[PDB]
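Report on the structure given below.
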Amino acid sequence: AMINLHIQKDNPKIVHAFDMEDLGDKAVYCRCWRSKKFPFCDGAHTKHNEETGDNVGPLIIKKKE
Amino acid sequence: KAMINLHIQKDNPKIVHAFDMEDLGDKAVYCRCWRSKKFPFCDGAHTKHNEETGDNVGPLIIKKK
Ligand code: FES
Ligand code: FES
């Protein structure tokens, strides 16, 4: 079973790299590959977990203050 | 139909991680495949997953400019 079904299949290995100085107060990253705003989390994980019995969720990067 | 996460912290109904930028060193490499033994960090387990399944997933990198 593949994890990613539909995102950038012309790319043989999908990596995103961001500079933390370019981030705002908060960025929420998708780890389920179901987001329509990938690499960002759009809440699609909830549907995925419900349908499959899985327990996956996002990665949050934030400023302490 | 298929779960993405097979084995990681299955007693947690939704696995979410949250980090403050200030505690990140120069580079953090986060796993998006749910196969790393250092989860939430990437340990290169994605390469085997991709080879085994024909998938194209890889990590999220947060770094200093
Ligand atoms: S949409 Fe994928 S983790 Fe939230
Ligand atoms: S080990 Fe999972 S993305 Fe690298």
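Just so it is clear, chain B uses Swiss-Prot numbers, and the residues here are 42-106, in order.
Looks like X-ray crystallography, 1.5 Å, at least that's what the header says.
Backbone N, Cα and C atoms are what each Cβ position is placed from, and that goes for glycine too.
Some features that Swiss-Prot has for this protein:
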| type | residues | note |
| --- | --- | --- |
| MUTAGEN | B:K55 to E | Slighly reduces the transfer rate of the [2Fe-2S] cluster |
| MUTAGEN | B:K55 to I | Fully incorporates and stabilizes the [2Fe-2S] cluster upon in vitro reconstitution. Abolishes alkaline pH dependence of the midpoint redox potential of the [2Fe-2S] cluster; when associated with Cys-87 |
| ACT_SITE | B:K55 | active site, schiff-base intermediate with pyridoxal 5'-phosphate |
| MUTAGEN | B:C72 to S | Abolishes absorption in the 300-500 nm range |
| BINDING | B:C72, B:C74, B:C83, B:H87 | [2Fe-2S] cluster binding site |
| MUTAGEN | B:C74 to S | Abolishes absorption in the 300-500 nm range |
| MUTAGEN | B:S77 to A | Fully incorporates the [2Fe-2S] cluster upon in vitro reconstitution. Slightly affects neutral pH dependence of the midpoint redox potential of the [2Fe-2S] cluster |
| MUTAGEN | B:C83 to S | Abolishes absorption in the 300-500 nm range |
| MUTAGEN | B:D84 to N | Fully incorporates the [2Fe-2S] cluster upon in vitro reconstitution. Does not affect absorption in the 300-500 nm range. Slightly affects neutral pH dependence of the midpoint redox potential of the [2Fe-2S] cluster |
| MUTAGEN | B:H87 to C | Fully incorporates and stabilizes the [2Fe-2S] cluster upon in vitro reconstitution. Abolishes alkaline pH dependence of the midpoint redox potential of the [2Fe-2S] cluster; when associated with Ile-55. Markedly decreases the transfer rate of the [2Fe-2S] cluster. Abolishes iron transfer to the mitochondrial matrix |
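Known features from Swiss-Prot, placed on the structure.
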residue	record	contacts (Cβ under 8 Å, 6+ apart)
B:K55	mutagenesis position	none
B:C72	mutagenesis position	B:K79, B:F80, B:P81, B:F82, B:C83, B:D84, B:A86, B:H87, B:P100
B:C74	mutagenesis position	B:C83, B:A86, B:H87, B:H90, B:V98, B:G99, B:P100
B:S77	mutagenesis position	B:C83, B:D84, B:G85, B:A86, B:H87
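The 10 Å shell around the Cβ of B:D84 (mutagenesis position) contains 13 further Cβ atoms across the protein chains shown. Close to ligand 2, meaning a Cβ under 6 Å from one of its atoms, are these of the mutagenesis positions B:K55, B:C72, B:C83: B:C72, B:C83. Considering other CB atoms within 10 Å as the measure, the emptiest surroundings among the mutagenesis positions B:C83, B:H87 are those of B:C83. Chain A comes within the C-beta cut-off of under 8 angstroms for the following of the mutagenesis positions B:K55, B:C74, B:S77, B:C83, B:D84: B:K55, B:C74.
In the three-state DSSP scheme, B:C72 (mutagenesis position) falls into the coil class. Under the three-state DSSP scheme, B:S77 (mutagenesis position) falls in the coil class.
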